[PDB]
Each structure stands twice: as structure tokens, then as C-alpha cells.
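Remarks on the structure that follows.
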Amino acid sequence: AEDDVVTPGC
Amino acid sequence: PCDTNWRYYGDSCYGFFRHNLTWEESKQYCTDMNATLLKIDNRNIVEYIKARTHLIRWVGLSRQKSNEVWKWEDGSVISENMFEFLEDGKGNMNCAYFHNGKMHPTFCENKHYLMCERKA
Ligand SMILES: *[C@H]1O[C@H](CO[C@]2(C(=O)O)C[C@H](O)[C@@H](NC(C)=O)[C@H]([C@H](O)[C@H](O)CO)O2)[C@H](O)[C@H](O[C@@H]2O[C@H](CO)[C@H](O)[C@H](O)[C@H]2O)[C@H]1NC(C)=O
């Protein structure tokens, strides 16, 4: 769950 | 009960962070977030964390000197029935991380990812 979290740019 | 994207488990709220920080920097990071580095004091929390992450992450275990006891951030000495989960280290490896179900002593000035804990 925690390792592959892809976050959008701001 | 938890801030957004902090995971609600048992008593507490867990935050996970991929910043490459030294142990002391990680301690401060958690403190800046009104949290502390993790206490892995029982089999339940071992399995919870293990199920959730496979990357090396710092926990709140350190010793003042290689010949002194390992302590958690709350001042408590590591429990007897948790020694099974602690690998042996060399001298001057005085900080520990969690990786795939065990804790490993390493250099405090090495950098790793981390996670933090606070009450709900
Ligand atoms: C979007 O954020 C990610 C970091 O994601 C996480 C993390 O540290 O792993 C996800 C965690 O669940 C979250 N934790 C909590 C408690 O919410 C943390 C937390 O939001 C921050 O750590 C607080 O600062 O965030 C990346 O930082 C990502 O940046 C990109 O990272 C890539 C590989 O990870 C690569 O390095 C890219 O070049 C880099 O930009 C960020 N996304 C963007 C586009 O900035």
C-alpha cells in the first residue's frame, strides 16, 4: 500500500 | 480520528514518508509532525507494518553507545519477547530500522525512509 503511491504534481 | 492519509490502526495514527533522512533527521521530522518514530513492541504491529511496506524504514530504536541498551523513543527498553525480531549489529551501529518483519541495527548517519506515529 505505502510504497507505490504515485502523487500528482502541484 | 486521524489526519488525512494517516492510517488508523489500533490505538494510533501512522504516517509513511519517502524522504532519505538520517536517524536523527527522521526523529526531528516526526517531531515536526507532532508525532514520534515508531515503537514496534509487539507481534501485531510487526505484521501490520510488514503487510503495508517492503522498503527499509527507520523506527524509534537507538542505543547511546554500542554497549548500552536499545531504547524506544518513550524511554522504554526493548521487550524480551521482541528480541527475536532484532538482528545483531556491529559496534557503532546504534540506530535501527524495520525491514520485512525484522529490525536491523545500522549506522545512524546512513539515510533511509521513515514513518511516524501519533495518538488518535
Ligand atoms: C508526491 O508526493 C510523493 C511522496 O509521497 C508520500 C511519501 O512520502 O511517500 C506518500 C505518503 O503517503 C505521504 N504521507 C502522508 C502521511 O501523507 C507522504 C507525505 O505527503 C509527504 O512525504 C510529506 O512531504 O508523501 C513524492 O514526494 C512525489 O515527488 C516525486 O517523487 C518521485 C519518486 O517518489 C520522483 O522523485 C519525482 O521526481 C518527484 O517529483 C510527489 N509528486 C510530485 C510530482 O511532486
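Following Swiss-Prot, chain B residues are numbered 101-220, in order.
Determined via X-ray crystallography, 1.9 Å.
The backbone N, Cα and C atoms fix where each Cβ goes, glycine too.
Feature list (source: Swiss-Prot):
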{"type": "DOMAIN", "residues": "B:109-217", "note": "domain 'C-type lectin'"}
{"type": "MUTAGEN", "residues": "B:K150 to A", "note": "Substantial reduction in rhodocytin binding"}
{"type": "MUTAGEN", "residues": "B:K171 to A", "note": "Significant reduction in rhodocytin binding"}
{"type": "MUTAGEN", "residues": "B:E184 to A", "note": "Significant reduction in rhodocytin binding"}
{"type": "MUTAGEN", "residues": "B:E187 to A", "note": "Significant reduction in rhodocytin binding"}
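Known features from Swiss-Prot, placed on the structure.
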residue	record	CB count, 10 Å
B:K150	mutagenesis position	14
B:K171	mutagenesis position	15
B:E184	mutagenesis position	9
B:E187	mutagenesis position	11
Checklist entry - Do you know the DSSP helix, strand and coil residue counts for the domain 'C-type lectin' (B:109-217)? => result 26 helix, 38 strand, 45 coil
Checklist entry - Could you tell me the C-alpha distance between B:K171 (mutagenesis position) and B:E187 (mutagenesis position) in angstrom, no decimals? => result 15
Checklist entry - Can you tell me how far the Cα of B:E184 (mutagenesis position) sits from the Cα of B:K150 (mutagenesis position), in Å? => result 16
Checklist outcome for this item: Spacing of the two Cα atoms, B:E187 (mutagenesis position) and B:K150 (mutagenesis position), in whole angstrom, works out to 16
